[PDB]
Amino acid sequence: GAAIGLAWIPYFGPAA
């Protein structure tokens, strides 16, 4: 979704 439900990973990097 990249809306809100998935707003934890950014810590590791959006383009992991």
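Numbers in chain A track Swiss-Prot; the residues on display, in order, are 524-539.
According to its header, this structure was worked out by solution NMR.
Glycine too: its Cβ is placed from the backbone N, Cα and C atoms.
Database features (Swiss-Prot):
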MUTAGEN   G528 to R  Reduced infectivity
MUTAGEN   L529 to A or R  Reduced infectivity
MUTAGEN   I532 to R  Almost complete loss of infectivity. No effect on transport of GP to the cell surface and incorporation onto virions
MUTAGEN   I532 to A  Reduced infectivity
MUTAGEN   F535 to R  Almost complete loss of infectivity. No effect on transport of GP to the cell surface and incorporation onto virions
MUTAGEN   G536 to A  Almost complete loss of infectivity. No effect on transport of GP to the cell surface and incorporation onto virions
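Here the features listed in Swiss-Prot are placed on the structure.
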residue : record               : contacts (Cβ under 8 Å, 6+ apart)
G528    : mutagenesis position : none
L529    : mutagenesis position : none
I532    : mutagenesis position : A539
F535    : mutagenesis position : none
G536    : mutagenesis position : none
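DSSP assigns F535 (mutagenesis position) to coil in the three-state reduction, placing it in neither a helix nor a strand.
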